[PDB]
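Peer 1: What follows is a structure written as structure tokens; I'll ask about it next.
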Amino acid sequence: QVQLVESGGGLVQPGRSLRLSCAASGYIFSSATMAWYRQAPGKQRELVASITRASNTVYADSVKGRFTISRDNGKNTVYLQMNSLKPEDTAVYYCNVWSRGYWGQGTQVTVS
Amino acid sequence: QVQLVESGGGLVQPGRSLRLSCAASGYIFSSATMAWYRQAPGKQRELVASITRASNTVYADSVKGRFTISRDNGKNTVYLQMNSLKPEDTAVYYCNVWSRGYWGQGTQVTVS
Amino acid sequence: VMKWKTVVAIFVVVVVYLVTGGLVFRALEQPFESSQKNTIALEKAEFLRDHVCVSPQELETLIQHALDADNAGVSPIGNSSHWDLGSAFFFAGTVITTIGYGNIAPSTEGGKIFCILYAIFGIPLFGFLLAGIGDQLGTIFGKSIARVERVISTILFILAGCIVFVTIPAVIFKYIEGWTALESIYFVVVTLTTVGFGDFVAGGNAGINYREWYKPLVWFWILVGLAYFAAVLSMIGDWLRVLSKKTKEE
Amino acid sequence: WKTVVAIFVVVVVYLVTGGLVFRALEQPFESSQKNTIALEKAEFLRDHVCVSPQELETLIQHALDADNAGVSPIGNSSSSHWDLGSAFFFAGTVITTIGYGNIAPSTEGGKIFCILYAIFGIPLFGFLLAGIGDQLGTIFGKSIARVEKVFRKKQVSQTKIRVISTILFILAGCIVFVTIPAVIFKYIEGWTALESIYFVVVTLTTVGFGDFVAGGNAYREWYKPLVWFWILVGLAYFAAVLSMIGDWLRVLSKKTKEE
Ligand SMILES: CC(C)CCC[C@@H](C)[C@H]1CC[C@H]2[C@@H]3CC=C4C[C@@H](OC(=O)CCC(=O)O)CC[C@]4(C)[C@H]3CC[C@]12C
Ligand SMILES: CC(C)CCC[C@@H](C)[C@H]1CC[C@H]2[C@@H]3CC=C4C[C@@H](OC(=O)CCC(=O)O)CC[C@]4(C)[C@H]3CC[C@]12C
Ligand SMILES: CC(C)CCC[C@@H](C)[C@H]1CC[C@H]2[C@@H]3CC=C4C[C@@H](OC(=O)CCC(=O)O)CC[C@]4(C)[C@H]3CC[C@]12C
Ligand SMILES: CC(C)CCC[C@@H](C)[C@H]1CC[C@H]2[C@@H]3CC=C4C[C@@H](OC(=O)CCC(=O)O)CC[C@]4(C)[C@H]3CC[C@]12C
Ligand SMILES: [Ba+2]
Ligand SMILES: [Ba+2]
Ligand SMILES: [Ba+2]
Ligand SMILES: [Ba+2]
């Protein structure tokens, strides 16, 4: 049973930093590619960041240079360091096992 | 000026073999990936076969084991050996420089 | 045996050779690399235009995911195992010959431990065989040179050896692998000098149905070709010592 | 020829033996990895209906073949691996015969130059590596002169003095050229203890697969030249150790031939 538990969301001030975490279980984490998505109220699911099995990172152009995805294979947790938050980042963030259909519950991050 | 001249199409009998060719010019052919597409009357453009710069071939599941794409870098020509033709292969075949927007005129292949 | 004064002088020569070589390699490759990196971006942009449902970050994640999986031992193409007894026997050869193309490499923890031990005893074990092959080739050349009977003999050894071990195999590689005359010569040199970049590997394309005798004949050519290149590189190493001794006196 | 054909059979046996061990260790894990990659591609095709399986396969193959041909399909780069810095280190892989393959000539002119570069560069480097080995042997000979003086007064047999000295040379050399650098590689590149040891062995034995390369992931200013200085002294140490193993096989074969 693949389970993805998220943490670190909530209401924050614009400009201030925030950190999301994702406790993964039920699968070989070391060889899988992790990813973070965001569901804006008036928009569709959008890929935010993705860290491959060899720790290589890929980011959305809107979050480039501000957000930083990092994996801790020892603790099976994928992080998303969201710095310099703009009101445009207000969305529900989901933790995903890229191209495997495994999704988390979703943590609401509100920037206002 | 990129030009792709096609040859070898036309009316053929079902089961019988047919060979399409594509004389390429106006670009570095050695490093480019060649591809063949087919426009069926009641369907959209469909990738048939594609040979990469390192001569690796990729085929559509409908033409697997029957069609064979091969490149002759010495003569700048990409071939499509269509064997055991079924009436389902009746379509306009286009020669393409995969992911470069360069297309040929299109040769009608009719199997009946 | 060798004094530190000579060692530090030889070290400066090698650093000069490396900086000089690097400058030639940069001038020969960087303009073409910039040209190739522009066409790859154009291809990715045209792919994104043709497939609207795929975002640039999704395409970039997919490309990175495919490259990292391929580098980790798992090919992201198809649904053709490179660890079958056939390819595994030839991989074991690249270890003991120190060619190490890298096309096939251990991914399992146990495979990495075994590969360390395999090279430790396998490389000196192969060195004994390569010394014997070189003596057998030298005895075969000595028997042919006796019929002809030193400067002319060394030029004949180099020329005839270049025909049977370099040109003849490269012609076969051009007619089989579809490589150009230059790419085939480049492959022969890189292979028989144990450099083994891995960019060109004989019997690597999945599309072409290779002959049964093809793969073992390439590995037999490697065995005799390594022994020939070791003799030629030793002659060049000896030539540099004679050239250095003549320049030291003058 | 009788000894040569006997040694050839030994090598073929060693190759078939090794090939069987490698297949048993890798094939089950390779089949497991090739199933999860297919599942990921299938789920990608479900999530992106506008992309056909043959188009996805063409894209993946196109990216792998472009990377293998010298052009990285990652990023836009307005990170060139042909700048003087990386070009100097590439030239090193040629003369040392390590040849990782991470960087390789793509131009016709670069392939012609690389052929000539190895022809004169490999024997030129061999002369330097011989001098480095003599300097390391002189440094070890100076250190062993103090240890052998303590063993001389302890009445240890003269033949056993050389036996203890060879074990000390191997042990001390394995510390400074194998363990110490691999610990640094683990703390810098993020490689595991086994992957770092595997890298050190593969590099210093001139095998150079290219799967593990120092300073490759997109480092400190002193890192890259210190890695290549370690290569220079480490190659000379590994040459001496592999020569000792080659000499021990000759002594072992001579003892077995008599008995
Ligand atoms: C798949 C392809 C690329 C393989 C390449 C073919 C090689 C395996 C061939 C090409 C030339 C051959 C060599 C050509 C000449 C000789 C000399 C020959 O010597 C004799 O028979 C002595 C003759 C005499 O002096 O009377 C021994 C085999 C050998 C080294 C041959 C060994 C096999 C070689 C290297
Ligand atoms: C493929 C391209 C890079 C051209 C290759 C040209 C070679 C034929 C050159 C490049 C460097 C040259 C060497 C540079 C330095 C020396 C030292 C020189 O000896 C001395 O000057 C004595 C003092 C010292 O040991 O340096 C003798 C010639 C030699 C081996 C040279 C021989 C000819 C070499 C190998
Ligand atoms: C980026 C990282 C991975 C680089 C790895 C570091 C190496 C460059 C270091 C690690 C251990 C070092 C060696 C440790 C010990 C010695 C003995 C030393 O000998 C003496 O100074 C003589 C002492 C005496 O006997 O009195 C000469 C340098 C050398 C070979 C060192 C050379 C540099 C080495 C190989
Ligand atoms: C990493 C794994 C594969 C274990 C490695 C074990 C090695 C220590 C073994 C593998 C093959 C062995 C060799 C196989 C054959 C011989 C020939 C033997 O000599 C003879 O029998 C004389 C006749 C002949 O030349 O074959 C002397 C031991 C030796 C070198 C063996 C020494 C020990 C070796 C290198
Ligand atoms: Ba390699
Ligand atoms: Ba090598
Ligand atoms: Ba590679
Ligand atoms: Ba005593």
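Per Swiss-Prot, chain C residues shown: 66-144, 149-218, 232-332, in order.
Looks like X-ray crystallography, 3.2 Å, at least that's what the header says.
Backbone N, Cα and C atoms are what each Cβ position is placed from, and that goes for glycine too.
Sharing the record's features from Swiss-Prot:
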{"type": "BINDING", "residues": "C:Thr167, C:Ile168, C:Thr276, C:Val277", "note": "K(+) 1 binding site"}
{"type": "BINDING", "residues": "C:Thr167, C:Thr276", "note": "K(+) 4 binding site"}
{"type": "BINDING", "residues": "C:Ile168, C:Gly169, C:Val277, C:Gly278", "note": "K(+) 2 binding site"}
{"type": "BINDING", "residues": "C:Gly169, C:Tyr170, C:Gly278, C:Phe279", "note": "K(+) 3 binding site"}
{"type": "MUTAGEN", "residues": "C:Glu98 to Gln", "note": "Loss of channel gating by extracellular pH"}
{"type": "MUTAGEN", "residues": "C:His151 to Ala", "note": "Loss of channel gating by extracellular pH"}
{"type": "MUTAGEN", "residues": "C:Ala174 to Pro", "note": "Loss of channel gating by extracellular pH"}
{"type": "MUTAGEN", "residues": "C:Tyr310 to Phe", "note": "Reduces channel gating by mechanical membrane stretch"}
{"type": "MUTAGEN", "residues": "C:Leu315 to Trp", "note": "Reduces norfluoxetine inhibition"}
Peer 1: Counting every protein chain present, what is the number of Cβ atoms, excluding its own, within 10 Å of the Cβ of C:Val277 (K(+) 1 binding site)?
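Peer 2: I get 28 for this one.
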Peer 1: Between C:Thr276 (K(+) 1 binding site) and C:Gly169 (K(+) 2 binding site), what is the CA-CA distance rounded to a whole number of Å?
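Peer 2: If we compare the Cα positions of C:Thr276 (K(+) 1 binding site) and C:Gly169 (K(+) 2 binding site), the gap is 8 Å.
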Peer 1: Quick check for the class: what is the C-alpha distance, in angstrom and rounded, between C:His151 (mutagenesis position) and C:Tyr170 (K(+) 3 binding site)?
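Peer 2: Cα to Cα, C:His151 (mutagenesis position) and C:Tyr170 (K(+) 3 binding site) are separated by 13 Å.
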Peer 1: I need the nearest neighbour of C:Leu315 (mutagenesis position) among the recorded positions C:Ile168, C:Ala174, C:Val277, C:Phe279, using C-alpha distances.
Peer 2: C:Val277
Peer 1: Looking only at C:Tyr170, C:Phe279, C:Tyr310, the recorded positions on record, which one has the least crowded Cβ, with the fewest other Cβ atoms within 10 Å?
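Peer 2: Each of the recorded positions C:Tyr170, C:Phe279, C:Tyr310 was scored; lowest Cβ tally within 10 Å is C:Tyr310.
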Peer 1: Which of these recorded positions is closest to C:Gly278 (K(+) 2 binding site) if you go by CA atoms: C:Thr167, C:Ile168, C:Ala174?
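Peer 2: Nearest in space to C:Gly278 (K(+) 2 binding site), counting only the recorded positions, is C:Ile168.
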Peer 1: So 4 residues are not built between C:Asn144 and C:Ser149. What's the Cα distance between them in Å?
Peer 2: 9
Peer 1: How many Å lie between the CA of C:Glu218 and the CA of C:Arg232, given 13 residues are missing there?
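Peer 2: Distance across the unmodelled stretch, Cα to Cα, is 10 Å.
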Peer 1: Between C:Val277 (K(+) 1 binding site) and C:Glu98 (mutagenesis position), what is the CA-CA distance rounded to a whole number of Å?
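Peer 2: Cα of C:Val277 (K(+) 1 binding site) to Cα of C:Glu98 (mutagenesis position) measures 22 Å after rounding.
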Peer 1: Taking the recorded positions C:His151, C:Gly169, C:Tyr170, C:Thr276, C:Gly278, C:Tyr310, which residues show a Cβ-atom distance to ligand 6 below 6 Å?
Peer 2: C:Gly169, C:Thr276, C:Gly278
Peer 1: For ligand 7, list the recorded positions among C:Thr167, C:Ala174, C:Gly278 whose CB atom is within a distance below 6 Å of it, in sequence order.
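Peer 2: Checking each Cβ against ligand 7, none of them comes under 6 Å.
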Peer 1: Nearest of the recorded positions to C:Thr167 (K(+) 1 binding site) by CA-CA distance, picking from C:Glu98, C:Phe279, C:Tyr310?
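Peer 2: Nearest candidate: C:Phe279.
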Peer 1: Under a threshold of 6 Å between Cβ and any atom of ligand 5, which of the recorded positions C:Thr167, C:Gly169, C:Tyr170, C:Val277, C:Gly278, C:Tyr310 are retained?
Peer 2: C:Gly169, C:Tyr170, C:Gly278
Peer 1: Which one is it: of the recorded positions C:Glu98, C:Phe279, C:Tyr310, whose Cα lies the shortest distance from the Cα of C:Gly169 (K(+) 2 binding site)?
Peer 2: C:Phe279
Peer 1: Say you check the Cα of C:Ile168 (K(+) 1 binding site) against those of the recorded positions C:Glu98, C:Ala174, C:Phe279, C:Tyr310; which is nearest?
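Peer 2: The answer is C:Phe279.
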